[PDB]
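Here the structure comes first, spelled out in structure tokens, and everything after it is commentary.
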Amino acid sequence: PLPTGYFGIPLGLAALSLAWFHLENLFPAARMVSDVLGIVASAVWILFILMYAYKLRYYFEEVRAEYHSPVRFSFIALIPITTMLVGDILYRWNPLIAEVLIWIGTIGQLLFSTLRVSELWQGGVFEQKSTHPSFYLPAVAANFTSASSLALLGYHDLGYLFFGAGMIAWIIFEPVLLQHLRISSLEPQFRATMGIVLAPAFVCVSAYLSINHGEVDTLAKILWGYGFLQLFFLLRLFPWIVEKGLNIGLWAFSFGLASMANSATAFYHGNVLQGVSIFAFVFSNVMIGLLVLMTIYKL
Amino acid sequence: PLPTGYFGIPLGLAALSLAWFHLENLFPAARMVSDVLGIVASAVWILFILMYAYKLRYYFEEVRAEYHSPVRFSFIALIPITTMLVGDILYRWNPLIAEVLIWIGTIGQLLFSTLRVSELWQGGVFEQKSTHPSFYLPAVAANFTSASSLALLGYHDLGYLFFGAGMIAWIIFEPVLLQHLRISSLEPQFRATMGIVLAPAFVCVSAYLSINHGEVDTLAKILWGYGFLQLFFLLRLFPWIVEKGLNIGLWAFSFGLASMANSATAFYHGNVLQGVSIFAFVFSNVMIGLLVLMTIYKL
Amino acid sequence: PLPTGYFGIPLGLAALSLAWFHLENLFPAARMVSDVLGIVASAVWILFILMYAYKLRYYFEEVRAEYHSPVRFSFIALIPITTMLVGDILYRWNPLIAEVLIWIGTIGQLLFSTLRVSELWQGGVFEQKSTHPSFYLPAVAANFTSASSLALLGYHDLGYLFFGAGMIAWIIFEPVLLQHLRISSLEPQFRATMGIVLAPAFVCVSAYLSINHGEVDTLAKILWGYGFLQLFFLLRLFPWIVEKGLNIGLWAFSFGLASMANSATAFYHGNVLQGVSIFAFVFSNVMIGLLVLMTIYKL
Ligand SMILES: CCCCCCCCO[C@@H]1O[C@H](CO)[C@@H](O)[C@H](O)[C@H]1O
Ligand SMILES: CCCCCCCCO[C@@H]1O[C@H](CO)[C@@H](O)[C@H](O)[C@H]1O
Ligand SMILES: CCCCCCCCO[C@@H]1O[C@H](CO)[C@@H](O)[C@H](O)[C@H]1O
Ligand SMILES: CCCCCCCCO[C@@H]1O[C@H](CO)[C@@H](O)[C@H](O)[C@H]1O
Ligand SMILES: CCCCCCCCO[C@@H]1O[C@H](CO)[C@@H](O)[C@H](O)[C@H]1O
Ligand SMILES: CCCCCCCCO[C@@H]1O[C@H](CO)[C@@H](O)[C@H](O)[C@H]1O
């Protein structure tokens, strides 16, 4: 039975592909890199999808248990999210298939959150100790992804609806998360999910940049400032994060890193803090590269 | 002694009147509908005002008790709020009386919040269990209403001050509310007040649209996205909300619904997501219609 | 051994100097006032710096203890903050020295927050009772100050990064703070730090106005509305704040007051709510004047 969190791997790859895609006109070779990443991401995605279908068929009670858990349910959101990203990738070759995947991912994530998260407002199941970074996945990241993907297909206003849902849900959840981390923190086996704390700002700004045609304005800059603050915090925290050793869970970081890379390209195109953008692009690529090496070593 | 929450009924009606008012030039008959609602709202308001004056005279200790409660005090805010809305209505016939009611409502709500809510920051009276949706009424809804009403009279910058107070107070309160609902939720007899959770975004966007002359921009769209997210959540939660049976408390929903309707008209005028706007207008009207039928049945 | 909080005194003075500086072209004499304040602030700053160096040399374990405390550490942030403000002042005479102080303050505050605040996310040291207004100093005020100071030197985009970090950190911290004040509040000896609750909006809008060349737009007005709401709340709370008597801790208020004054000038220049701006300027000056009188009386 495939661990649901493993969908984090094509996610990272997929998102990195998109970042590279935006560098084509400045640097033709980028296209190749993008294509390669795209294909690899897509491949893994297919595989995992198949594996997950098998899970649904044989290990269904496992799926049901992770679904009902007020903590683990969030990772199921990785499935429509990656679906959408693969859509994005496939758009460069076949827009129709892409659109199909994007609508499936969007409807899927909306249905999922509606059911499960509202259910959380019923009370008594979610605990203070359930306040985990993974909660950003159904609540926030899925909506940003829908916003960017819909923008890709030319549904910009719709995109703005999903973007708004994402951004405000982000601002509404993060306060209690950070208070919780200050007071009880996390057990070590959860510590890698701290990586997800890096994602919101960057994913936010990426989605934002996708909807407003890459215009780097005041909001984008603001979002970047908070993003880099969170990056410095997590960098200083990293030895503590990996106190009990390196693991595959570190793939959490990938989503934020990839988004950082993506947003970096827009900042570069608009000639805004180009040195910072180059540093961000390179740093995120190196880090995800190390994740890939680590992962191959384990395999 | 009149239950203070009953002011929720003219509130709903009043707000719906305003929504219909904005459809006059597109659909002359709307004016009639608006007028009718206006008058009815105004009528009930007068009645309730009179009843409340009587309360002040004879059941004063009851008023004092609801005032001192860290939970029930919030409903008193319904009185200046509805005052203002009646002002809005009456503006179509007599701007001077309207202005009088609007300033009375504005000063009243500001005084009320200053005294009572700051007092809450003194500590020791408010409890974790006091974290109720009703708190949005003095903290958030009253300021949005002041903003829109002041905008009506041409005091736009002042309007922006109240709008800002409302929006930021909203974002500052909602995180702890939603964490609380996730963990302990609410006893059934409070569950109808979940309806108030629908209001902020829509009331926000309505106020915003009133101050910026109905221009549908990026902020308005964002606000709508979060509004509809909350709507879907509450729709899925509705059987749970009315688990112990239908009641008059369901009038909570009305404020959000009416605002949804109101904002829908601006979206329709600006040709933004017109299908969505029509659906929102119709849905909110049908729902408030059902509230009215239910209410007459009880009477 | 100098109490670290004493850096609040030149801070206030420094910030007030800057406010007066902006009134020169409208009122030549303002320049003199500004200059005087500047010099005085600078003088005290030097003194305190020297004293603090001595602290580092002889009472180091005291410094270490305040550093490790999840409550008292925040006041150390007053040192880079005031450093920057003195930079601002000195800019009118010598831009190079100013730039040196500004970069020292900026790097210092960033390093400080990175280390200490991230460390807080490690868990187990910070308690619910550690949720104090003073936390705004490293998390929020330092970044706003960096943003405005950097804007002064012409690094506007960089300024936007720090501004964004500040604003979003503000919105992310305040919800749990205000819930905490509602439930357990503060012991009397901490109550003066309630003054810091006045600062964020005003400091925010000041920084914002510095980066966007004094243009009073919708964001600025919004920020002001919330600022004045918090002012009214604190005014009503003031007798409770000083229940156990007047003290030097009241210098907390100064930062907010000075910023109010500063932002007032921009509002005055842009002809936006000029009556309100005059009232704000005068009120803040009178209040800080009273702080100065009180302080001299104690000396
Ligand atoms: C942003 C991308 C998120 C990275 C996903 C990797 C999360 C690995 O982490 C683990 O995942 C498991 C799910 O399979 C969970 O059951 C565990 O609770 C979690 O710790
Ligand atoms: C989480 C809170 C984020 C605040 C978003 C701030 C948006 C800033 O808004 C800015 O206003 C300017 C007016 O001078 C315009 O010129 C810019 O285009 C606009 O983006
Ligand atoms: C947005 C409009 C709010 C709807 C008001 C209906 C609230 C009904 O609800 C009840 O109201 C009573 C006040 O009379 C309170 O004492 C009760 O606590 C509350 O449950
Ligand atoms: C709660 C946080 C809400 C964030 C509000 C986002 C405001 C978006 O700001 C937008 O900036 C654009 C610049 O491209 C302008 O063109 C738009 O007019 C402006 O509204
Ligand atoms: C915005 C400016 C902040 C005002 C600083 C005055 C704070 C006085 O207050 C005291 O300061 C001491 C630090 O010396 C702390 O140890 C105490 O906890 C605190 O109460
Ligand atoms: C904390 C959340 C703050 C929300 C910031 C709202 C920014 C409002 O954004 C405004 O959009 C307008 C479009 O009509 C533009 O004309 C204004 O310049 C822009 O500032």
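Residue numbering for chain B follows Swiss-Prot; the residues present correspond to positions 22-320, in that order.
Method reported for this entry: X-ray crystallography, 2.3 Å.
Backbone N, Cα and C atoms are what each Cβ position is placed from, and that goes for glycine too.
According to Swiss-Prot, the mutagenesis experiment B:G29 to D carries the annotation: Blocks channel. Abolishes ion flux; when associated with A-276. Swiss-Prot documents B:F276 to T as a published mutagenesis change and attaches the note Small constitutive ion flux. Under its mutagenesis entries, Swiss-Prot includes B:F276 to A or G with the note: Constitutively open channel. Abolishes ion flux; when associated with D-29. Record note (Swiss-Prot), mutagenesis B:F276 to L or V: No ion flux while channel is in closed conformation. The unchanged residue is displayed.
DSSP assigns B:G29 (mutagenesis position) to a helix in the three-state reduction. Counting only the Cα atoms, the space from B:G29 (mutagenesis position) to B:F276 (mutagenesis position) is about 8 angstrom. There are 28 other Cβ atoms within 10 Å of the Cβ belonging to B:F276 (mutagenesis position). In the shown protein chains, 27 other C-beta atoms lie within 10 A of the C-beta of B:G29 (mutagenesis position).
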